[PDB]
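Asker: First, the structure itself, so that you have it in front of you.
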Amino acid sequence: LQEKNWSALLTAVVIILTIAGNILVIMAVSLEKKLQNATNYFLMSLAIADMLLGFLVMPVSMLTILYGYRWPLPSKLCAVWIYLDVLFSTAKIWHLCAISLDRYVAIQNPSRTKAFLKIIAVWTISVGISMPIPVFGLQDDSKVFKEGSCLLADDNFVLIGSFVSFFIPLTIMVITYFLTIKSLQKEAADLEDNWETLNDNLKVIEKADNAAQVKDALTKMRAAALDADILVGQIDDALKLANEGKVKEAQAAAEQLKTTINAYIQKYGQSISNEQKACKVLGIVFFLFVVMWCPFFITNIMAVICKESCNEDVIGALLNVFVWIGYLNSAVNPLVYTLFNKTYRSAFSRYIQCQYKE
Ligand SMILES: COc1ccccc1CCCN1CC[C@H]2[C@@H](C1)c1cccc3c1N2CCN3C
Ligand SMILES: CCCCCCCC/C=C\CCCCCCCC(=O)OC[C@H](O)CO
Ligand SMILES: [Mg+2]
């Protein structure tokens, strides 16, 4: 029965922060026009997953702490509760994989509908992957009950579920995240190199005596312009003057290029610094999810490995606490957004003040 547990107070705090914080994310992305990009649409869908886990899954997990982990509800609600908990968590890990993969492809290939199609793809994969839990668990209580505790009792569901639904999207997430960091370092390197070629050839053109030196340096500025359209024509115009022997006039046009170079370099240069700042925030989201679920995932796999060897009473007691470190991850993504994005922080600040006009 009640059993007077004190855990309820702590668990309720986690539930409220989860619900309130993730509502603030869904409100920020629905309302604030500066957050209408594909990454932030994935972060809204991830917040729905986190909100639904706070509403449907977490109160029932608190409820079972209050009955000594004797399952208080009707018995066929056990497999439905486990299904939802695995679904919302599987959908969290395939979303973070999807962001990581989509940001990587978006560098190499330079729509709201396209994002929504991928979001719905991620949910449909999560609903399908998690589907053996109620299909087999509702026909056999031995798979979802252990000593009248509702938990995923089938060892083979836990191994193959952990590998297929939690290890392979973790693998893809960590590879595409590392390759994204290498991509943006190469892009900032290539733009330092193009800046050096433009700046060296401006100094050659201003020292120049003859039409050969200006035509040589403007041709090499054109090649360097072709790595980072407006300048290419502006270069060609000066090249034509140099071709007809108008050296001084071509030199005048090169200083006219200088103003356009300072403009286009710093614009491309500030867009790389934005992407790397954004990658770092997503990396903290990614880092916290792996770390806060790590004690539960490995213990649950170590339970299966030392099945008769280990104190399964102790193991089960750790899994009951380690599931709450992972539930606490639902509360942190909104905080991360406040700490590292002015747009979220200001949006949240306004919504707490009940003020919804952008
Ligand atoms: C990335 O996230 C993960 C990584 C690996 C595995 C799972 C997740 C998130 C899903 C967490 N849920 C929590 C509710 C259920 C269920 C797992 C489960 C299976 C076996 C034993 C369980 C439980 N709990 C209840 C306590 N015990 C003893
Ligand atoms: C990372 C931590 C590694 C160190 C832990 C290794 C666990 C097994 C060895 C000694 C028990 C140490 C006490 C802590 C765990 C309690 C296990 C226990 O009490 O096991 C007795 C039971 O009767 C058996 O079936
Ligand atoms: Mg140089």
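Residue 1 is the first one shown; counting continues down the chain.
Recorded method is X-ray crystallography, 2.5 Å.
Just so you know, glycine gets a Cβ as well, placed from its N, Cα and C.
Straight out of Swiss-Prot:
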MUTAGEN   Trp81 to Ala or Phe (Swiss-Prot position 151)  Decreased ability to bind serotonin and psilocybin
MUTAGEN   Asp85 to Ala (Swiss-Prot position 155)  Abolished binding to serotonin and psilocybin
BINDING   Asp85, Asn300  serotonin binding site
MUTAGEN   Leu152 to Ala (Swiss-Prot position 229)  Strongly increases dissociation of bound lysergic acid diethylamine, without affecting binding affinity. Reduces signaling via arrestins, but has no effect on signaling via the phosphatidylinositol-calcium second messenger system
MUTAGEN   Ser162 to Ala (Swiss-Prot position 239)  Decreased ability to bind serotonin and psilocybin
MUTAGEN   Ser165 to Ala (Swiss-Prot position 242)  Decreased ability to bind serotonin and psilocybin
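Each of these features: where is it, how hidden is it, and who are its neighbours?
Answerer: A simple way to gauge crowding: the CB of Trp81 (mutagenesis position) has 21 other CB atoms within 10 angstroms, across all the protein chains here.
In the three-state DSSP scheme, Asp85 (mutagenesis position) is classed as helix. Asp85 (mutagenesis position): 22 other CB atoms within 10 A of its CB, across all protein chains.
The secondary structure of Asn300 (serotonin binding site), as reduced to three states from DSSP, is helical.
Following the DSSP three-state reduction, the secondary structure of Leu152 (mutagenesis position) is coil.
Listed in sequence order, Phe297, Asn300, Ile301 are the same-chain residues six or more apart from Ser162 (mutagenesis position) with CB atoms under 8 A from its CB. Secondary structure from DSSP puts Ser162 (mutagenesis position) in a helix.
Neighbour list (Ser165 (mutagenesis position), Cβ cut-off 8 Å, at least 6 residues apart, same chain): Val86, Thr90, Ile93, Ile129, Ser130.
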Asker: What is the number of other Cβ atoms found within 10 Å of the Cβ of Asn300 (serotonin binding site)?
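Answerer: Cβ-Cβ neighbours of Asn300 (serotonin binding site) within 10 Å number 21.
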Asker: Please report the end-to-end Cα distance in Å across the unmodelled region of 5 residues, from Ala228 to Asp229, as a whole number.
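Answerer: So the two residues bracketing the gap are 9 Å apart at Cα.
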Asker: Around ligand 1, within a Cβ distance of under 6 Å, which of the mutagenesis positions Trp81, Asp85, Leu152, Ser162, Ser165 show up?
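Answerer: With ligand 1 as the reference and 6 Å as the Cβ limit, the list reads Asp85, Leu152, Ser162.
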Asker: Hey, how far do the C-alpha atoms of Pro110 and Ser111 sit from each other in angstrom, given the 7-residue hole?
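Answerer: What separates the two Cα atoms is a distance of 13 Å.
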